Amino acid sequence: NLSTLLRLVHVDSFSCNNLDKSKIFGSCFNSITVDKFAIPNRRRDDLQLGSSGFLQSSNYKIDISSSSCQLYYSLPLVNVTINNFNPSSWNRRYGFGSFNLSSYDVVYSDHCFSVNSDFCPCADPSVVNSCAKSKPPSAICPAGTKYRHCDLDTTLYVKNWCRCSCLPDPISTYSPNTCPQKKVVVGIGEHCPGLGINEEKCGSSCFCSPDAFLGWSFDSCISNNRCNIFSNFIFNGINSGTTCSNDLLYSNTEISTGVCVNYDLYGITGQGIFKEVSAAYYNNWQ
Amino acid sequence: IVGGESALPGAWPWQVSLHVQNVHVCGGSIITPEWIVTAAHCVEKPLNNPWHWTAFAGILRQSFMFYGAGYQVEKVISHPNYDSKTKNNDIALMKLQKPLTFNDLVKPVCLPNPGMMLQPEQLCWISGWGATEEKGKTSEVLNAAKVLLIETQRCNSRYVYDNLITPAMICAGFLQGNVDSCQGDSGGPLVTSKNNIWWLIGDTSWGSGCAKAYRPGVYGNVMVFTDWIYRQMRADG
């Protein structure tokens, strides 16, 4: 029921795209997919229908050629918590922890990087031994992934001068083609594979420093002592399926006693007059 | 030249290759029909006796004669303040004993006047006879490539050269790679498009490989040594 949904929730704005608000009262649909996430106060204007912002390109992209409705509502600050979990798989493989931030603070991504399975932010220590200038730390990378690509080159008179890839950082590097970490844009209903990791602070087992993770920020989402949470309702199909709404049959739900009116009680049609009476012979199925 | 294409026989009459011992070693450029501008690292002590040197002009493919049909070098003047350790002030001048009259496909390039106000990311072109991909042989045909001018502060980065570029020397090329000169492209004419006339402002001195990341090309700056060439020309005549 749309009316009960908008009444029981502190709705601030309800607008849809490529869909009218009148045809969704009494129709039927096949399936409804709902997506929800917090709204940062800094990037609140990036949630428009089409924008090259950080949210719509790193966290969640909203499609335009689909019948999807956007719902903006607020939640009280009493008995509320925020879960900041990294859905990345390869980041937590090398010992990724938590952001360790204060309460009522959300984490939004601004630069997402995609890497292949054959990737290891770690160099072979047997090669870094013959290095004197800008010697990167090295450790033992687990099997199945190649080590960090580093070459020994002499420019004028420095024999032990080793250079590697992804310098200085994968976010702003001088040669993005040589560095395996490449920028990626999230698609329709896709998450970010992971964030950039500084290879200069990585490395027993290859354990990168928790401060080497860059490409993210944080900001509160409290507005008028309430938190803002986004909501996207996507309707799959129209005039089909088995998911309808009860916004038509439950109009008044009140009957009179004394006047003549038609009735469609349980598939039985007819006309008559009603009268309240005390009856105690009905059962749970009658 | 890596990633370039074959140079068509257009109008590029500012590339002169110097041949010693019947083999090509280093090239050069000409500004006036009385001198030859080239690098100074090939004018070391083992490379003395300038009488055994020849110059070729208007020759794309380096096969038109054998120990003949060339211009003999009379005297060579090098910069007195030349250092072999840091490779600084790598500019030399070679004088020809022939008048070198102007003809078809024969037109020198004027020296850049002080105060050119060049753009930071200015477009330039390179040319020479060097390797193809890496540690190759001398190219039979002439090839050219397009390079850009990078800043000196960005060239002095700790991850590129770590402050090994003199103020009288500049850097040009791409940081991504795949566009660089290999061993054998000594000298070379580095000209740019401005006021419908080309200006020679580059001179290859050294380099760390070719088509490699974080290793741009090395081209000298003649804006500081422009007065030295005029002084030498005045003292010679």
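The chain as shown is numbered from 1 upward.
From the backbone N, Cα and C atoms, a Cβ is placed for every residue, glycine too.
Features of the protein shown, as given by Swiss-Prot:
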- B:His41: active site, charge relay system (ACT_SITE)
- B:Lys85 to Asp (Swiss-Prot position 340): No effect on HKU1-CoV viral entry (MUTAGEN)
- B:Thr86 to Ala or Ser (Swiss-Prot position 341): No effect on catalytic activity or HKU1-CoV viral entry (MUTAGEN)
- B:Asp90: active site, charge relay system (ACT_SITE)
- B:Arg154 to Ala or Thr (Swiss-Prot position 409): No effect on catalytic activity. Reduces HKU1-CoV viral entry (MUTAGEN)
- B:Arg158 to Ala, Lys or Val (Swiss-Prot position 413): No effect on catalytic activity. Reduces HKU1-CoV viral entry (MUTAGEN)
- B:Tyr159 to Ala, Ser, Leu or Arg (Swiss-Prot position 414): No effect on catalytic activity. Almost abolishes S protein-binding and HKU1-CoV viral entry (MUTAGEN)
- B:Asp162 to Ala or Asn (Swiss-Prot position 417): No effect on catalytic activity. Almost abolishes HKU1-CoV viral entry (MUTAGEN)
- B:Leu175 to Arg (Swiss-Prot position 430): No effect on catalytic activity. Abolishes HKU1-CoV viral entry (MUTAGEN)
- B:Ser186: active site, charge relay system (ACT_SITE)
- B:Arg215 to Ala or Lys (Swiss-Prot position 470): No effect on catalytic activity. Abolishes HKU1-CoV S protein-binding and viral entry (MUTAGEN)
Q: Filter the recorded positions B:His41, B:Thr86, B:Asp90, B:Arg154, B:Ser186 down to the ones with a Cβ under 8 Å from chain A's Cβ atoms, keeping sequence order.
A: B:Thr86
**Q.** Alpha-carbon spacing, B:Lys85 (mutagenesis position) to B:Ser186 (active site, charge relay system), which is rounded to whole Å
**A.** 18
Q) Among the recorded positions B:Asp90, B:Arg158, B:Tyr159, B:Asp162, B:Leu175, B:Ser186, whose Cα is within 10 A of the Cα of B:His41 (active site, charge relay system)? A) B:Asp90, B:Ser186
Q. Going by C-alpha positions, which of the mutagenesis positions (B:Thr86, B:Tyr159, B:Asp162) is nearest B:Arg215 (mutagenesis position)?
A. B:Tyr159
Q: Would you kindly give the Cα-Cα distance separating B:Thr86 (mutagenesis position) and B:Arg154 (mutagenesis position), rounded to the nearest Å?
A: 19
(Q) Quick check for the class: what is the C-alpha distance, in angstrom and rounded, between B:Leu175 (mutagenesis position) and B:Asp162 (mutagenesis position)? (A) 15
Q: Could you find out if DSSP has B:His41 (active site, charge relay system) as helix, strand or coil?
A: coil
Q) In DSSP terms, helix, strand or coil for B:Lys85 (mutagenesis position)? A) coil
